[PDB]
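Report on the structure given below.
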Amino acid sequence: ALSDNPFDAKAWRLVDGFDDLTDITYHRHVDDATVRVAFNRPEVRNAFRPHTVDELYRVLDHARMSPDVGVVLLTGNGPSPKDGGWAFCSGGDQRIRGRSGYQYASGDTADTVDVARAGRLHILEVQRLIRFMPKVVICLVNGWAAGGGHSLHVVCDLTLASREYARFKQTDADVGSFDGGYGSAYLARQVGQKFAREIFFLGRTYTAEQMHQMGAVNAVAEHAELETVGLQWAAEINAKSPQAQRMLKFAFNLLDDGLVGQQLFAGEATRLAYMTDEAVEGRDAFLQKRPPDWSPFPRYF
Amino acid sequence: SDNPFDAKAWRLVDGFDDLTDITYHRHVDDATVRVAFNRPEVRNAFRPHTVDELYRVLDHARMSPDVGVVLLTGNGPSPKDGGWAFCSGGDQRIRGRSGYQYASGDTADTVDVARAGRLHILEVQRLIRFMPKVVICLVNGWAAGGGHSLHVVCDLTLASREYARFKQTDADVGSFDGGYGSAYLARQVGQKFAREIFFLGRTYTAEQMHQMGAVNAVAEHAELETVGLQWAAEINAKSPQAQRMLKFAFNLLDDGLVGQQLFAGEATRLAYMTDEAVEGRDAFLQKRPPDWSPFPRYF
Amino acid sequence: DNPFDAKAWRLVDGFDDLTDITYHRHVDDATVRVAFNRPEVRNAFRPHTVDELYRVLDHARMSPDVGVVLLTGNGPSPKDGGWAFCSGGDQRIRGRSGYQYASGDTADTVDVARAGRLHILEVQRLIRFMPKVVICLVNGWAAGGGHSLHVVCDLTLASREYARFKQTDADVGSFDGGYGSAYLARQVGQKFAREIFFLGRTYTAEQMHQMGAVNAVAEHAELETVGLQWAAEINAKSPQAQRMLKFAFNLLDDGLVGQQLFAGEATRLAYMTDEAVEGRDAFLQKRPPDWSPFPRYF
Amino acid sequence: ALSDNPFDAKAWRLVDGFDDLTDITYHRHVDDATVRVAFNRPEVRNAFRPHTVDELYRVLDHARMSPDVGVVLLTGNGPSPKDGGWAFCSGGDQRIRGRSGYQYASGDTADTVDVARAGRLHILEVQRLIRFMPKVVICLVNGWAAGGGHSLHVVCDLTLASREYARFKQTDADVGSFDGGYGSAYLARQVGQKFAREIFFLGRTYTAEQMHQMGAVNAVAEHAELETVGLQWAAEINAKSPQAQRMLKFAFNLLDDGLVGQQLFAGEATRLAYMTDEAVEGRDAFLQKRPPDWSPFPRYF
Amino acid sequence: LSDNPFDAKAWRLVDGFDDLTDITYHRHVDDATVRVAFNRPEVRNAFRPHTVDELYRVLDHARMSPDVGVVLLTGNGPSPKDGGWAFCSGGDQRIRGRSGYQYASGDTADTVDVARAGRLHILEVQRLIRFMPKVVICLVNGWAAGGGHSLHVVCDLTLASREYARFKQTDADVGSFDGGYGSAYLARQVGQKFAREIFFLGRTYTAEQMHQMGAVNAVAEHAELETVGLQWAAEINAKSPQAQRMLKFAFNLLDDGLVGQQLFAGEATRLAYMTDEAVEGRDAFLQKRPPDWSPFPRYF
Amino acid sequence: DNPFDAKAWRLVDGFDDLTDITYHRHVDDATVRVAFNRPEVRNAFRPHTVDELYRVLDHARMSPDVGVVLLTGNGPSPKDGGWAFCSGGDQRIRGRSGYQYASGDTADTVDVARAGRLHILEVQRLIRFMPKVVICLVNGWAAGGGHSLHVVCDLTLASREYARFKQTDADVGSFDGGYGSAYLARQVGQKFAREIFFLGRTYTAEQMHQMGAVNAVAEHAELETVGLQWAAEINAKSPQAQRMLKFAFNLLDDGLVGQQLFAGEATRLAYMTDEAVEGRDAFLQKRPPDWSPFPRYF
Ligand SMILES: CC(C)(COP(=O)(O)OP(=O)(O)OC[C@H]1O[C@@H](n2cnc3c(N)ncnc32)[C@H](O)[C@@H]1OP(=O)(O)O)[C@@H](O)C(=O)NCCC(=O)NCCSC(=O)c1ccccc1O
Ligand SMILES: CC(C)(COP(=O)(O)OP(=O)(O)OC[C@H]1O[C@@H](n2cnc3c(N)ncnc32)[C@H](O)[C@@H]1OP(=O)(O)O)[C@@H](O)C(=O)NCCC(=O)NCCSC(=O)c1ccccc1O
Ligand SMILES: CC(C)(COP(=O)(O)OP(=O)(O)OC[C@H]1O[C@@H](n2cnc3c(N)ncnc32)[C@H](O)[C@@H]1OP(=O)(O)O)[C@@H](O)C(=O)NCCC(=O)NCCSC(=O)c1ccccc1O
Ligand SMILES: CC(C)(COP(=O)(O)OP(=O)(O)OC[C@H]1O[C@@H](n2cnc3c(N)ncnc32)[C@H](O)[C@@H]1OP(=O)(O)O)[C@@H](O)C(=O)NCCC(=O)NCCSC(=O)c1ccccc1O
């Protein structure tokens, strides 16, 4: 009775308005403030093409703007119908990679590429969306995480990994690519500079336990229980002050992210200020064309 | 006519017939668009719908390969008092305790009570910052509060000699932009002047701001968009690839890992163009070892 | 010709023992005046001066009815009529271990049992970190560490006739390798900051205003009057917004410390909310918190 | 004969001038250049109120200015006389927490709060004192380290922890609070971004060994020996060049702390320069109203 | 079982370096890998200024060798005096003066050229390793102490001898400090708590202990240390050299501020120079005509 | 009207083989003059030029009797009389792999077995990291990489009549994405720096002085005379303090590299102390060090 599949169909419901998804699935939990967002191209180890990225962005953006959702679980569906192989995500689909980047195609192969249309590298936009969203994103690595798939794991707030099937392999340099942003530099902020350089320069395959020991994986779970454990972590996150959780995420981001990090954290501080009687007096005085009266509000130190 | 806008020079854009708070035009000849606040009756204050329209329009420009430069400005003058404005920031009428709120009308009476406020002009700031194209702010009048902060985050600023007025009113109404509006202003005028601008909230002219370092050039009001178009033409006459890389180089360190992500992203694209990268792709697809021998190690 | 208007200022409780510094509170406004009081040596500071200055600024920091600090120098010199804001560390009591405590004014009375100090750096941080605007009124010479004190203040107003900026550090084998130099570059740019230190030339108020280190130039007799006006414009705004803005300006330049100060004020803002009060109450009442009344914002 | 208490009364003497302390204890070692600074409210798991913070600052400042002291051991007294429970520090005293921060009170409970007096969050001032003092501060975690107590451990230079009784738990978001400075961001500089995020977002309880494995605890010690081991570490620190140790602490702080970090490190470099004949010639030339003669001093490269 | 990691059959001397005294320099007989090693095992491979000069010269030559992808940095041994093993024990204290480490005609302080100021220019070697567009693997075959420990830290990767590696940061014991890559950058490997412990207490750590803390990538048997180094180098050399170059500079970038940006952006400029668009910019200038950018799309 | 005064400068031993660069030491002062010597092509540099420039600057770095470097360009052009500081990389030998070594002046003598290089970046770092002030004397056109060299120098003086600043990078499909651009913004601010690169307009000495990238404007004939005066003011200060100050200005902008350089100078200062000597002596004498004479400063 041991399931080879982490997905419990009884626990999840399709989100309204997303019937047209082909490369991604999107579910909301039947009880919890948690959604499940998953790659749905297991025949190519869940490699993403530009359409995949567009769907992924659309889905994550919707989750971001859903007030009754606290946590995103990002994972990959499977296994491959071809060989039963398991994957989180193997990065950009090499079949439609051109000299200008990953290209839109009418089919799955290079011969169907729209030659009039420039390639894109916009999984980077999805990276920023994950980074900047005021909600915890937990990567559930259920299989291979390679290339840009590895880098997506890196930029998520937390990572849980399948004991049996998770395999971490940074294959970028093998195919003449590189993620010189969050995939590499930010990995060093998890495992340190020596281990991060080893991971990219040699491109070896690592287990869930090895990545846990190095600092890039928060916990290892049994494959069949990976989403169950993800849901437990999500519930612990959702049981705290959502205001504090939001502020904490942006505090962790801040200095690493320079002025952008400051912008996001300060933006949340501005919102906190808007809630105060003092900010309301500022608004009211402007609207009423009168001098503001700040006397009720002390100079804290 | 003392209006900067030359109707004959601009054309409407497919898909934007529904715009109400913003106007969007593409130049008749040039690789340049004109994006403008269109609520001059309230000094071009933005409400959340304005922000949505502005984001949509700028995102469209970003994804338009035949467009190299964005001119960001405000329409005018006010039909009520003839006052000129670039943008006076967030519309205070619909500001609530949770931020700026959606409303069916122009005033607080019609705010959707079930819907939390937003501060998402910050998303527009990031869109301007991260887009691989030069954004020139044309300050044609009052630039106050969040309007002032939009001017600050733009790559370049041209301002009307007669009518541009820079006034950072944030602290007057109990608000603050603690990101690009303040800290990034200091990277233009220095810390002393930036602090003065915010702490005292005085009104400055185009010439004064040019002297401090936040305004690139001062133009006659009637000529502001003509000068903007000339600046755009000089930008568009250079290597688009070089211009792209330069913008992200200027952003990089100030923007930390995000800046690195954007610049490195462009470097990845440059690498994908190489025969070496194509060999990496081909070897994977052909299930064979790559042959790197033709590609020398540079130093 | 003196910038000081005695009628506008009152003494402060608990500071009757001050010798090197003066400290006044404005008669009407939420503004204090903090001034070097050693004009016979161009207002050079000794370690006792630094201790007094720290004490006074800390007091102003903790005074809820004070919004703005005017930092300046008294004068003129009774000996030659020269005007000074501050000429930096008192070289008379400078030793190999830094500036030394002495019972008198010269090296003759240095306490041998006591190592030297460079703790004007503590005053620089106090100015930097305090949630109130500090305006330097440069009424005369600003040299060495006195020049660096001007640099670290939020704003600077300067006497047209008598302000003289001269970074003499390298002339006497010293250097401010922190706020005095690197932060000067964040005001006038790297080229001008390097020029100011490497050549140590004398600059006027107008020249420094042109470079970006002086906010405005005022007539000498009006310097404190103009300072009070600036203070009044500052004090007419939201105290909360002003606090947040100062820390936002500091933040990234100050790394984790800047984040600590800014995030600290964000924490205070959070504590004011009903959501934070429920967190407190639930803990005190030994029950689970109920977060359902509080929407997730985006 | 196994002691339940790490404190060895025979090894410590009260510091003169501190008879009025109520919330904090302060001892100097009978032989070593080491002091012991401890929370003294074990009945509420060594939670600090604003008076506690004032005493803590006073004591740490005195240690800072004591030239015959090289190392500070920061710990908590105990156990609770109520239930025998052990704590390092449980953060801000929630009983006197109000909308403006932690408030001064005449008693221990909310009804004795001076309502006319604004609240403070000035444990942040103690964090900076620990960070900026030119001496090594070793946290000895002898029990619960929760909330602000956890953040104090994080900002110390080194941490040793009780095998049996140390418990690390970041409860901030549970009570709607957050440390968005050293408590969170700087924790990431010890355990990496993934683990730091886990510690705050889930607020689980961790053992000494778990925190040691993640990188936030330097070593685990037997509870009875925790202060003995702390003293041994202090003795190894005090056996080296005090000048080098000072420069090293500020080197470690420097870049994480931006211009403030630079100020502190450059300030010590200025001190080193003042010791030189070249600097003395600069002083002498000024005092003697003559040009300086730099010819005896070679340019180095 | 060999007590020595060095396999003489696998290495050939590099031409032009027969005058080296304090350093050895070999090129692998088959691989794109060089071996650069301290050669003063009688004093635990402590470096003097001449050592630093030779080391810089050799590393600079490897940097400028297009047929070399990886540098293995290690120490020769054992000591003929006592059979002790060292990677590098840091600056030679015998010729340390008040102005830094001084050039000397001999081994001892009495042979120091007093007219010539001291230097601390192992820092120049640290920068050379940091900035070179090739992976440098430190093979810690024995003691790594003081400045020798800091060299280990600045390398891209470190492999260490199970039996003989010993890590000990003795700086503060002799009144010295590396307040740059040796300390601050160590914190970027093991975290701030462990890095502070390493410097403030100066304890000796094993290869396994440093591996657990995050400063050592892997532990190898002493006899196999260079064999494993060569295997790691081969894995590195089997990838796109262009990608490896960009990755190294991406890892350096933000930690290294504007200098990091300069190096990464430099490589980006090189990539741009390869494009037809860049060639059109050049051609238009040379041909005294306006450039035509119309063939080159804007990308987003 | 030539800025160069032949009677004031002497050749440096060991450099009679220079072809693209000239190198002189002042006959009286602790100052050297390093100049581009290809005025027929507006002083564009080829890889050999960069090699010579590095060699000469490195020699100046290691010369204890030299405190200041004046970096400039020789002229005028013998062909059209035009003046140049430096017009950047020589486009005649620019290839897809960078600037190429050639035995002659054009692409037809390029050695193809030799990959192109962009190693003016190495010279930029050498200028940045050398513990001496480098003053750029812009005597004419400063364009492309020549403009970026001006930017990275500590100070810039410029010819009123003939200095012309023009960032032509994007015009020829190139870009300096490091010190040339990002660091320019640390002198003139982000708006002006973006303007300079994105539009590539020509600016005068006075315009660049007003923006913050030129320290002072001088008459063309007096440009080196003024440079020597600035050098003399620099050389009249504590060389130790000047060294520390340069590295303090560099530090945070240069991250860990900045820290490495500044901390390295701090280590040297510590080595001078009796305390450090005791540490050395105890190790050499195989005995415990005695730190008791050395107080714990605060
Ligand atoms: C902009 C300024 C200085 C113009 O002065 P003036 O020439 O006197 O125009 P006037 O004040 O008469 O305003 C003209 C009309 O437009 C309205 N109006 C102007 N600006 C408005 C605004 N933001 N919201 C709503 N109505 C506005 C006015 O209420 C007035 O309406 P009526 O009298 O005809 O009924 C002067 O008008 C001014 O100071 N406006 C306020 C600028 C401001 O403070 N905005 C918010 C600051 S903070 C911010 O923008 C922000 C936003 C998002 C996030 C963070 C933020 O900090
Ligand atoms: C400020 C300046 C340029 C004024 O020059 P001048 O107008 O000609 O006045 P004068 O130089 O005659 O000074 C008037 C009297 O005050 C003394 N005096 C002035 N400044 C003094 C000072 N700092 N310390 C002790 N006595 C002082 C003078 O020795 C003189 O005394 P008498 O002849 O009447 O007996 C000119 O006075 C000047 O250059 N002063 C020195 C500027 C300076 O070098 N400050 C210290 C640099 S290092 C520093 O400040 C520092 C300290 C701690 C930490 C970091 C640091 O960088
Ligand atoms: C510390 C902890 C985990 C221990 O739990 P446990 O071992 O089960 O004991 P218990 O929870 O029963 O507490 C024992 C007694 O001490 C009180 N107590 C413990 N900590 C207290 C505290 N901070 N304030 C007031 N009373 C306290 C308790 O209320 C209880 O009192 P009685 O029932 O005997 O009457 C568990 O007690 C716990 O979770 N404590 C709270 C940790 C916490 O949330 N601190 C504040 C969070 S925010 C913060 O620390 C902070 C502070 C300043 C600035 C920024 C900040 O984020
Ligand atoms: C390396 C270490 C820990 C090994 O100790 P051990 O295995 O017990 O052997 P021993 O200490 O007897 O040393 C063996 C022989 O080599 C000499 N030796 C070893 N290292 C030396 C060194 N650096 N300088 C001169 N002679 C050395 C020794 O003096 C001894 O010679 P003899 O008694 O046979 O005549 C043990 O030897 C040790 O602790 N070495 C000290 C490493 C150190 O801390 N050096 C300077 C600190 S600062 C630094 O390293 C540095 C360097 C460059 C730039 C910046 C820097 O901060």
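Residues 14-314, in that order, are what chain D shows, numbered as in Swiss-Prot.
The backbone N, Cα and C atoms fix where each Cβ goes, and this holds for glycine too.
As recorded in Swiss-Prot, the features of this protein are as follows:
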type	residues	note
BINDING	D:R58, D:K95, D:103-107, D:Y115, D:157-161, D:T184, D:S190, D:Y287, D:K302	substrate binding site
MUTAGEN	D:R133 to A	Loss of DHNA-CoA synthase activity
MUTAGEN	D:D185 to E	Nearly abolishes DHNA-CoA synthase activity
MUTAGEN	D:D185 to G or N	Loss of DHNA-CoA synthase activity
MUTAGEN	D:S190 to A	Reduces affinity for substrate. Nearly abolishes DHNA-CoA synthase activity
MUTAGEN	D:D192 to N	Loss of DHNA-CoA synthase activity
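Shown on the structure are the features that Swiss-Prot records.
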residue: D:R58; record: substrate binding site; Cβ within 10 Å: 26
residue: D:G104; record: substrate binding site; Cβ within 10 Å: 29
residue: D:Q107; record: substrate binding site; Cβ within 10 Å: 21
residue: D:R133; record: mutagenesis position; Cβ within 10 Å: 20
residue: D:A158; record: substrate binding site; Cβ within 10 Å: 33
residue: D:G161; record: substrate binding site; Cβ within 10 Å: 28
residue: D:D185; record: mutagenesis position; Cβ within 10 Å: 30
residue: D:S190; record: mutagenesis position; Cβ within 10 Å: 26
residue: D:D192; record: mutagenesis position; Cβ within 10 Å: 31
residue: D:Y287; record: substrate binding site; Cβ within 10 Å: 24
Recorded positions whose CB lies under 6 angstroms from ligand 3, from D:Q107, D:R133, D:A158, D:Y287:
D:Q107
If one measures from the C-alpha of D:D185 (mutagenesis position) to the C-alpha of D:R58 (substrate binding site), what distance in angstrom results, rounded to a whole number?
16
Sequence order please: the recorded positions D:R58, D:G104, D:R133, D:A158, D:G161, D:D185 that have their Cβ under 8 Å from a chain C Cβ, otherwise just none.
none
Provide, as an integer number of angstrom, the distance between the C-alpha atoms of D:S190 (mutagenesis position) and D:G104 (substrate binding site).
11
Cβ within less than 8 Å of a chain A Cβ is the test here; which of the recorded positions D:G104, D:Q107, D:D185, D:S190 meet it?
D:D185, D:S190
Just the number: how many Å between the Cα atoms of D:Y287 (substrate binding site) and D:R133 (mutagenesis position)?
39
Sorry to bug you, but what's the C-alpha spacing from D:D192 (mutagenesis position) to D:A158 (substrate binding site), rounded to the closest Å?
14
From recorded positions D:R58, D:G104, D:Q107, D:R133, D:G161, the one whose Cα lies nearest D:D192 (mutagenesis position):
D:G161
Residues among the recorded positions D:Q107, D:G161, D:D185, D:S190 lying close to chain B by Cβ (under 8 Å) are none
Spacing of the two Cα atoms, D:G104 (substrate binding site) and D:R133 (mutagenesis position), in whole angstrom, works out to 14
Rounded Cα separation (Å) that holds between D:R133 (mutagenesis position) and D:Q107 (substrate binding site):
13
